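Novice: One structure coming up, written as structure tokens, with questions to follow.
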Amino acid sequence: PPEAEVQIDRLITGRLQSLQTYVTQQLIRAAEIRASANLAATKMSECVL
Amino acid sequence: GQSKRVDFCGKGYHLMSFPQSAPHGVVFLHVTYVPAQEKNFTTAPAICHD
């Protein structure tokens, strides 16, 4: 236990960084998608209707 | 101004708007013209006179 805990904490910290990096990138990409969706909505109103 | 962008300044034909203050934001009151009662008529593209 006391030795395993050191090695496990190193892996947990790293694993958390991998997930945090993922989430941050998804948020940035989502913002870009939102902008595209807003453009599409505008076009529907102004080009289609 | 008076925007001609469809559904940009509210649904219907836009006539005018009035802003109102709100905490952390803005609220717009959009005044539009909406067709109501309607009738069905026969139509034609042109009239032939002489």
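Chain A residue numbers are taken from Swiss-Prot; in order, the displayed residues are 986-1034.
A Cβ is built for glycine as well, from the same backbone N, Cα and C atoms used for every other residue.
When I checked Swiss-Prot for this same protein, it listed these features:
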| type | residues | note |
| --- | --- | --- |
| VARIANT | A:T1027 to I | In strain: Gamma/P.1 |
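Surface or core, plus neighbours and distances: that's what I need for these features.
Specialist: In the three-state DSSP assignment, the secondary structure recorded for A:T1027 (variant position) is helix.
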Novice: 10 Å Cβ neighbour count around A:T1027 (variant position)?
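Specialist: Looking across every protein chain shown, the total is 14.
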